[PDB]
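To start, the structure itself, in structure tokens.
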Amino acid sequence: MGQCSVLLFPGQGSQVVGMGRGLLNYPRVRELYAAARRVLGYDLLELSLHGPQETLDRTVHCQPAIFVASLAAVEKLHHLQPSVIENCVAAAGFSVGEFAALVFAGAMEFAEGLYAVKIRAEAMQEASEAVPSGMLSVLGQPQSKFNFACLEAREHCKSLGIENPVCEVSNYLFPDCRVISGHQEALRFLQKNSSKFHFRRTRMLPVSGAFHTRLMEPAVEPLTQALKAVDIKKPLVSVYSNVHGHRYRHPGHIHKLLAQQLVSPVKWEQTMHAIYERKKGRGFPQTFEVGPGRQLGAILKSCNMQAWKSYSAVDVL
């Protein structure tokens, strides 16, 4: 009998050349990609299916590519397991994934959401060009001194002549695992001094800029203006925001939260903690990752092994 479901929507990082191929045969998918091509001015499907790889990975292209593939993945799931969509009690999206989750939930229309994503993506790209910045994934432990580490890294950057250096947590992924983002020199400093701050392991991410930090401030006004053209409605299923790991409430607040999301850390670990709380004696929901990759499943496993037992991904390849 019916189990409640949670849908998780991936973000930048999850795209891959070939994404979409395993969706095209499902009703309504080709129509989504046609509608995307209208909003975007270029053939998103073609870039998704065939590349070039480095082009698809550019923040300007991977953000809409992932948005459309995720919503297409919803169509596939609805076709194959309609009860999963009917029984959805919560949705959450990682960074750009928030837009697909809000569209899924009926808060925005597809073309509205896609326009906002296009502007978000263009603006983040332009912001990334202003100064060399990046994102470093860090595995720590209870004793990791994340804040002391960021402060030392900013202090280091000042010694190098960088004004108001940025080095701050930009994503909370899972216990003791964070992405730290900011000026490129701060991140280099962190990699070199990793064991000083009791970091277990670090990896530079293949992205153009320090997303989810104040270095994205130039993108806020363009995104804000884009969202002004959108009529955001109350989500019809609970949608948990990256900004605080709580559910969106008054829809009149959503546009402000999406603009704040751009420059604020992605509270994903917090969101996994919130979503997977169950009432007394109640069951575990089934989780579906609706979009490219299984990266959100890997993170879920690190946050909540028991919830992960009922995780599946919709294959987009």
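One is the number of the first residue shown, and numbering goes on along the chain from there.
Quick check of the header: X-ray crystallography, 1.5 Å.
Yeah, the Cβs are placed from backbone N, Cα and C, and that goes for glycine too.
Sequence annotations record features per position, and here Swiss-Prot assigns active site to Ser95 (among others). DSSP classifies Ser95 (active site) as coil under the three-state reduction. Neighbour count (other Cβ atoms within 10 Å of the Cβ, all protein chains): 24 for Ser95 (active site).
Taken from Swiss-Prot, the feature active site covers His212 (among others). The Cβ of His212 (active site) lies under 8 Å from the Cβ of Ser95, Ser170, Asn171, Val179, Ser181, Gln261, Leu262, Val263, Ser264, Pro265, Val266, each on the same chain and at least six residues away in sequence.
Note: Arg120 (mutagenesis position) has non-local neighbours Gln63, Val96, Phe99, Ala219, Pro222, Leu223, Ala226, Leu262, i.e. same-chain residues 6+ apart with C-beta under 8 A of its own C-beta. Record note (Swiss-Prot), mutagenesis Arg120 to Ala, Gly or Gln (Swiss-Prot position 178): Strongly decreased affinity for malonyl-CoA. The unchanged residue is displayed.
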